[PDB]
Amino acid sequence: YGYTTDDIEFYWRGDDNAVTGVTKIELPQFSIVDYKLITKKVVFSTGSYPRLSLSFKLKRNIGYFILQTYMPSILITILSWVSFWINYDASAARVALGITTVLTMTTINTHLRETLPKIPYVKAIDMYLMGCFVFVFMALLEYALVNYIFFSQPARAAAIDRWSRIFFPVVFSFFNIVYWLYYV
Amino acid sequence: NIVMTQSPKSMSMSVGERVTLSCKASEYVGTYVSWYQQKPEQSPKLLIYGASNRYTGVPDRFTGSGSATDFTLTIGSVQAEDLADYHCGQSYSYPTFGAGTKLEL
Amino acid sequence: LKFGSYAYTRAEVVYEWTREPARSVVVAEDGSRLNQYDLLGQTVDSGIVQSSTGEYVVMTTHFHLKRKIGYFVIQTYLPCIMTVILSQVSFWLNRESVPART
Amino acid sequence: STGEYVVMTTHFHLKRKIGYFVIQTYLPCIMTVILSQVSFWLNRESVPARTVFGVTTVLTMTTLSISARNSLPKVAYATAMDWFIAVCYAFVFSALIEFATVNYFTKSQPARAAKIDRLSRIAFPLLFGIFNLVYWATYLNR
Amino acid sequence: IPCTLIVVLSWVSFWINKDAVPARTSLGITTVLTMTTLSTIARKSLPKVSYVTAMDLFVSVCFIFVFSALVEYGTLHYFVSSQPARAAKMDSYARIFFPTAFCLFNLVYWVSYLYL
Ligand SMILES: *[C@@H]1O[C@H](CO)[C@@H](O[C@@H]2O[C@H](CO)[C@@H](O[C@@H]3O[C@H](CO)[C@@H](O)[C@H](O)[C@@H]3O)[C@H](O)[C@H]2NC(C)=O)[C@H](O)[C@H]1NC(C)=O
Ligand SMILES: CCc1c(C(=O)OC)ncc2[nH]c3cc(OC)c(OC)cc3c12
Ligand SMILES: CCc1c(C(=O)OC)ncc2[nH]c3cc(OC)c(OC)cc3c12
């Protein structure tokens, strides 16, 4: 603080061995990738002062988060897909299933919400939740369009239902793979 | 960098009438404005420092009104010996001065 | 951020900025721990405050902040729009299927 | 081990106030159980209504148990409120099982289904009243 | 106990008639939402540990039972049109099959953790 480079000077004693005990350290959800030791001088308005920096690198563990969050969202998508098999007659059943799936996804999103601080940017997990919501919402809109069209033509409704049944899992797989590859 | 515009560029009246001078700052200067008067063939003299504080050895006739950007100098009951220029300057940043105001009669 | 003297009136202790007032409060380039805010700038003013014990000098500094709306857009606005759209979806449902609309 | 010492002791005698626990825990339990028996009075034909009554009541009782358990510190043994919640949970579960049995026996022996429905209607309120009376009289007077 | 009783609840759908499709669907989804919220409540009291733990195992497996029951019911509804007789066959055999699985799994889990 009070002594400049004309008065004092710092250095790590036994450079490599100066800091010890990092290897034995464990964190509940982090892994110490490595650490570095710097030695520089910082210039303030009152002079130049010696400085030392001990910096770690911490990598998060995805198993916790995978299990806690990624599974339930994909599973709600699974239920939204199961909704298609149900015959067009049971409008109430399919509608209730889909809306309840939406609400469950919102519940898991909310449970995520309390943990992290407010931040302007969108995190990766937020991106995945948004994508899953787009999938579910498009499925429900597709069913609404099917119901509207059916009275004009029932065969069109059946064929379009089969078409969506076959493709939505494919598009979900594609988006999931591209997202994972982008963020890994 | 900061422009100070003085209005009016010139104005006059008879002895005893209230006279007001206005100086406006392009940007924010927080009461770091000053007023000087320069008699002919003389160096400037400080009149008002800060927004309103009156410099020692100055008559109570002069008074300054402050703001963030709009400042004014009022000479209540102007006498017949106040016939000099009047410069507004800001010191919030590197000092700049206004074009000055000429007072006659 | 206002500071002054405790127990020393203006007649005894007076404060002043070391350099030009515009350059007397410096913010480090790398030091900003704001999460949902932006620091546009700062301004300094020097005044006088009246109190029972006397009349004091106050140095004032304002830090101008603007809130970031990115978090709230995803958090509330989009969910509200989507809920409104889902509520609309009810119109296109067939009149017969009362339970679905309920 | 370092000698004999004089120890001065004082005891402050406290008694808990129950009103908050009444309003937050017991009253909702009573209401949910009452809803569970209200389920019986519906027509057997309206299967979905009875199904949703049963499911929602069981769920409300589960959530009230997890909510009530958090107030007091974690402890191995069980508290009186825990027994009350457990018994109300048992009543809700038995009501739902009764509905399932009635459904099974429907379309095979309407008379037997109606008889068991009436018998359960008369029995459940009686059993709940007996249990509630005994529990309250037991704990209040001591 | 709450997880065990939720798994117990998921059964009752089976006894109910296949015709009441909305009832079974609503019950299944409500139970799934319950299992999710209960899993969430359970975890918070614990520190965030990467390695799986015993309490994670029980919650996960009970959740799997619930999901399997609902999925099998949906597949049953689809297959009823294809083969109603096979549908009733599967209802009865599910009724008699799953309970043994759940109980033997419970016993294996408990005895294994007692042994260690
Ligand atoms: C974490 O962040 C810090 C800060 O950004 C990283 O420290 C940086 O480390 C590099 C490599 O040691 C430094 O580069 C060096 O710069 C000097 C300047 O003369 C040069 O002579 C060397 O050849 C080398 O290139 C860099 O200056 C330093 N950053 C600062 C601000 O000092 C650190 O590497 C990051 N990671 C970890 C695991 O700590
Ligand atoms: C509209 C669905 C929804 C609901 C609900 O059930 O309203 C019907 N509730 C909470 C929600 N939080 C969300 C966050 C999202 O991503 C930024 C999102 O995707 C755009 C959707 C929701 C959402
Ligand atoms: C309708 C009863 C109920 C239920 C339920 O689902 O029962 C059908 N669930 C949660 C509840 N919290 C309550 C808090 C109260 O007091 C402020 C209260 O006062 C009468 C009732 C409830 C209550």
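Residue numbering: from 1, along the chain as shown.
According to its header, this structure was worked out by electron microscopy, 2.9 Å.
Each residue, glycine too, has its Cβ placed from N, Cα and C.
If you look up Swiss-Prot, you'll see D:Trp41 marked as 3alpha-hydroxy-5alpha-pregnan-11,20-dione binding site, on the strength of experimental evidence. Under the DSSP three-state reduction, D:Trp41 (mutagenesis position) is assigned to helix. Non-local neighbourhood of D:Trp41 (mutagenesis position): D:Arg121, each in the same chain, at least six residues away, with C-beta under 8 Å from its C-beta.
The Cβ of D:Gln37 (mutagenesis position) lies under 8 Å from the Cβ of D:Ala95, D:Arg121, D:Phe124, D:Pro125, D:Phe128, each of these being in the same chain and 6 or more residues away along the sequence. Recorded in Swiss-Prot as a mutagenesis result, D:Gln37 to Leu (Swiss-Prot position 269) carries the remark: Reduced potentiation and activation by the agonist alphaxalone.
Quoting Swiss-Prot on the mutagenesis of D:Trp41 to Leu (Swiss-Prot position 273): Completely abolishes potentiation and activation by the agonist alphaxalone.
D:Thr101 (mutagenesis position): 15 other CB atoms within 10 A of its CB, across all protein chains. Here Swiss-Prot notes a mutagenesis experiment, D:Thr101 to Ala (Swiss-Prot position 333), with the remark: Reduced potentiation and activation by the agonist alphaxalone.
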